[PDB]
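A.B. asks: Input: one structure, supplied below.
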Amino acid sequence: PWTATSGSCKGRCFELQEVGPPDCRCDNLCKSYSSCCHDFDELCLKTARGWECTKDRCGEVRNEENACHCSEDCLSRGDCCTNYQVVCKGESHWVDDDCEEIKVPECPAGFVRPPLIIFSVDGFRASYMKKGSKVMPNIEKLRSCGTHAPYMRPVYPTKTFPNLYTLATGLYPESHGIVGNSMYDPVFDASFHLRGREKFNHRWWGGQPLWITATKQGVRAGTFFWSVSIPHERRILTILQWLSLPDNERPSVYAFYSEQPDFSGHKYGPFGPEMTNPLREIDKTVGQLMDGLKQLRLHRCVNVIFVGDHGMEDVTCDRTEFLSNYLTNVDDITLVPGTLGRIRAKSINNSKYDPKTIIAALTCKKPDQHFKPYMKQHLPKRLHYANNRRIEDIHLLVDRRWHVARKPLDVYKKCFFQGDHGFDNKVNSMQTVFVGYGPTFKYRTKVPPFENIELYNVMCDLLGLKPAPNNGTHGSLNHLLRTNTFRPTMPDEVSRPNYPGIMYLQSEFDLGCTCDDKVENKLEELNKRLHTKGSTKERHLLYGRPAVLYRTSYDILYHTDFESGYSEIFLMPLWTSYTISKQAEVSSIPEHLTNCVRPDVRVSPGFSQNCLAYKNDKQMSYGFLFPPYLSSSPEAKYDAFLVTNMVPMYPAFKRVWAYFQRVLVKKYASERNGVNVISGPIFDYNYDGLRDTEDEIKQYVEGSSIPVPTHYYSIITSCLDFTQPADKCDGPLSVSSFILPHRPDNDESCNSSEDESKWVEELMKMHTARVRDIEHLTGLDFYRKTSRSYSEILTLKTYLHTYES
Ligand SMILES: *[C@@H]1O[C@H](CO)[C@@H](O[C@@H]2O[C@H](CO)[C@@H](O[C@@H]3O[C@H](CO[C@H]4O[C@H](CO)[C@@H](O)[C@H](O[C@H]5O[C@H](CO)[C@@H](O)[C@H](O)[C@@H]5O[C@H]5O[C@H](CO)[C@@H](O)[C@H](O)[C@@H]5O)[C@@H]4O)[C@@H](O)[C@H](O[C@H]4O[C@H](CO)[C@@H](O)[C@H](O)[C@@H]4O[C@H]4O[C@H](CO)[C@@H](O)[C@H](O)[C@@H]4O)[C@@H]3O)[C@H](O)[C@H]2NC(C)=O)[C@H](O)[C@H]1NC(C)=O
Ligand SMILES: NC(=O)[C@@H]1CCN1C(=O)COc1cccc2nsnc12
Ligand SMILES: [Ca+2]
Ligand SMILES: [Ca+2]
Ligand SMILES: [K+]
Ligand code: NA
Ligand SMILES: [Zn+2]
């Protein structure tokens, strides 16, 4: 675009409404667009005499050339140096004052709501709060007096633009569209990059960021972006001047952004000796804001959020893997490189390109290989990184401390750097910070770690806004807040279950199944009837039946050892619930029952699986959701071979599933003092993170209507106080969950030729999940009947067990 830069910034410095080219701009982004009026530096970026009042400037004659003022009129003009009251009026720095609870907002007249200030710091690693604590007194006072988490989990990839835009929208990058710091959109045929002009185009930027949500609901917003050449002292002074505007003109929400400590972290590594100075400097900027707020009498009015986008790991040029050491055809691919890999064909005119051969050439080729290839639909579902045309089908998950590059020349026609980020968002070095301070946040409160996708909802709660639809779980962070909590109701159940009794004779079934189960006592005849009508259901279903939130046809089936919700549409359980006490015994499948499958006389032949389909399907076998190994008695074991408990399983997956059921469930019950397990299938053939309808299923057991799951889940719940058994717990719960990919090979696990005891648990840890992730993939709602507050249950449903030490 052309700009007539001969207009003037007189009286317009850091104006909030941006004017359209060809008119010249005076806003905090004009520099980045080469569009400022000729006099912007002169008028808007004054530097004379620097940023601090000195004793000799106190009561000076106003000089409009000064960067900031120490004259008597400065407080009414809103343009004092932040230290004016300290130097000139005997006041204390905010950091030197005792922490005093802010029970109510203490705001000047005309303030309709406590303003919100988001203070975002690039590359601020979680452990900086403890390791830098001696040189960050302002930050340590926000942290200790307010509400803090030990860390906040970013989104993947743990890069700047994806994380800042997730902070602004509450969306996963797959949904907001900023899926990396570099991208190719094949529909646009356009490329997005850090340097350059394409990234300004609005088409990259999906969802509804907080400043737009605010503006649409009548709440005014400061501009959230700052041109890199505007010094931090000037950003802070601009925020404080905006806070002196008249009521009708004054924003309610503001953002400050620091490029540090990321900028230095890339050069020196996360804990380089050079990193102390950048931490001191950020702390000094926080001190400037808080002193400025105290001058304006806003320091007990404003909610301040101190938040990072991601951490920083040790990474050097010598720890690079080269695709040229794996692929013959390296010139036929494009790689997006570094702390992740994304691969596509160099040319869409190349009908020679085959993803299968590239994946195979990159799979377990070298004993200490520092990346793992995936088709994007096979990535751990917790990453939510697939449902976007900008995310390449082929992905490389790079080990922490490493890079991937196409060939060696890429690394020295561009060592230098000692830090980088972008790795798996569960990696400890990638975690970042959260502090909330103000009237609306709690006083001196620690909260558990949480994900950055949750903050948009809370920022909306802080400003009285209705959030746009997002990936947060609204209410899961109510424990951060003194007031403005959001009081959600549980979703309504959409489908009520049937409770079938005995309706079918054995001879009505023609399923091609056999079982050696013909073995005839009137004591345990009343008992079996009691078990089938749900006499043990209180033991095995501890948190109520899951609610089905979509329209479907399903049956509740009771058994001595487990309860299921059996889908007449999918011909298998949606869910299977069972409790395993610390004392439970593991047993074998008796030799005579190895191939036993039994018709369920509560369920019609036409709503049943059949064994003939599994015999004819040479790729597919079957497993059971309730494990026969954990049967309470020889007689109860027959229930586990019901055709209503069977699910399709590739033999390679049955190795994983059998080890989980035979070894790991009992191990968890031993360690956690009992566990409640809910297991089931997931169908996500379009990798959108959402339950498939039946018309989206791409694979069936050959010759049948039996759909093949993409994944199997388990939710494993126990008492947070492990002195109480899982089935008699009086207080909060503890959960871990997974979503295992249902794959026909174990190529993901490079050690899979060894015994399951060396690789299966490591696979399961990689595919750790939130209960909320399973809710999206299944249309079920769990924990409907506990003694716990709903907000606490929402917090439990967002918990991720990360298995970092
Ligand atoms: C995380 O939270 C988010 C937000 O809540 C969840 O995402 C939502 O999920 C819904 C279902 O997947 C989805 O609703 C669909 O969207 C269509 C309307 O879309 C536009 O409008 C909204 C509102 O302003 C806007 O946000 C959208 O933004 C997307 O697209 C723009 C421009 O392309 C992007 O810049 C932006 O980043 C975003 O991209 C992301 O989402 C899209 C899908 O919209 C993906 O394709 C991208 O990869 C990326 O992830 C849009 O501008 C609506 O038209 C749909 O309705 C059809 O679907 C069914 C199925 O048959 C049918 O019954 C309907 O009547 C209709 O059918 C017809 O169209 C079909 C599809 O073309 C066609 O096949 C049929 O044959 C018919 O012709 C549908 O309602 C909603 O858009 C997104 N929103 C966002 C912001 O992403 C997300 O699910 C959560 N994640 C998890 C894991 O929980
Ligand atoms: N000028 C710049 O390019 C620097 C680098 C980030 N940026 C900022 O000034 C602050 O940046 C953001 C704040 C909120 C949402 C965002 N989505 S992507 N970047 C965002
Ligand atoms: Ca960053
Ligand atoms: Ca789906
Ligand atoms: K088979
Ligand atoms: Na393998
Ligand atoms: Zn960086």
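By Swiss-Prot numbering, chain A shows 50-463, 468-573, 576-591, 617-885, in order.
So this one's X-ray crystallography, 1.8 Å, going by the header.
Cβ from N, Cα, C; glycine included.
Pulled from Swiss-Prot, these are the listed features:
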- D171 to N: Abolishes lysophospholipase D activity (MUTAGEN)
- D171, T209, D358, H359: Zn(2+) 1 binding site (BINDING)
- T209 to S: 15% of wild-type lysophospholipase D activity (MUTAGEN)
- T209 to A: Abolishes lysophospholipase D activity (MUTAGEN)
- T209, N230, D311, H474: 1-tetradecanoyl-sn-glycerol 3-phosphate binding site (BINDING)
- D311 to N: Abolishes lysophospholipase D activity (MUTAGEN)
- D311, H315, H474: Zn(2+) 2 binding site (BINDING)
- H315 to Q: 20% of wild-type lysophospholipase D activity (MUTAGEN)
- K430 to A: Impaired secretion. No effect on lysophospholipase activity (MUTAGEN)
- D764, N766, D768, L770, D772: Ca(2+) binding site (BINDING)
A.B. asks: Rank aside, I only need the closest one: which of the recorded positions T209, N230, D311, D358, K430 has its C-alpha nearest to that of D772 (Ca(2+) binding site)?
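C.D. replies: It is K430, whose Cα lies nearest.
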A.B. asks: What's the straight-line C-alpha distance in angstrom from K463 to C468, 4 residues unmodelled between?
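C.D. replies: It comes out to 10 Å between the two Cα positions.
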A.B. asks: Taking the 2-residue hole in the deposited chain, the Cα-Cα distance from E573 to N576 is how many Å?
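C.D. replies: The gap of 2 missing residues is bridged by a Cα-Cα distance of 8 Å.
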A.B. asks: Within 10 Å of the Cβ of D311 (mutagenesis position), how many other Cβ atoms can be counted across all chains shown?
C.D. replies: 23
A.B. asks: I need the neighbours of the Zn(2+) 1 site defined by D171, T209, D358, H359. Which other residues of that chain put their C-beta within 8 angstroms of the C-beta centroid, in sequence order?
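C.D. replies: Near the Zn(2+) 1 site, beyond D171, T209, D358, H359, sit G172, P203, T207, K208, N212, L213, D311, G357, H474, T485.
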A.B. asks: Checking proximity to ligand 1 here: which binding-site residues out of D358, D764, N766, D772 have their Cβ closer than 6 Å to it?
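C.D. replies: Near the molecule: none at all.
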A.B. asks: Whole-number Å distance between the CA of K430 (mutagenesis position) and the CA of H359 (Zn(2+) 1 binding site)?
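C.D. replies: A Cα-Cα distance of 20 Å.
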A.B. asks: Show which residues of the chain containing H359 (Zn(2+) 1 binding site), separated from it by at least 6 in sequence, have their CB under 8 Å from its CB.
C.D. replies: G172, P203, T207, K208, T209, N212, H474, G475, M483, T485
A.B. asks: Which one of the recorded positions (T209, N230, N766) has its C-beta surrounded by the most other C-beta atoms within 10 angstroms?
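C.D. replies: Output for this query is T209.
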A.B. asks: Specify the nearest of the recorded positions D171, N230, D311, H315 to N766 (Ca(2+) binding site), where nearness means the distance between Cα atoms.
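C.D. replies: So, of the listed recorded positions, the one sitting closest to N766 (Ca(2+) binding site) is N230.
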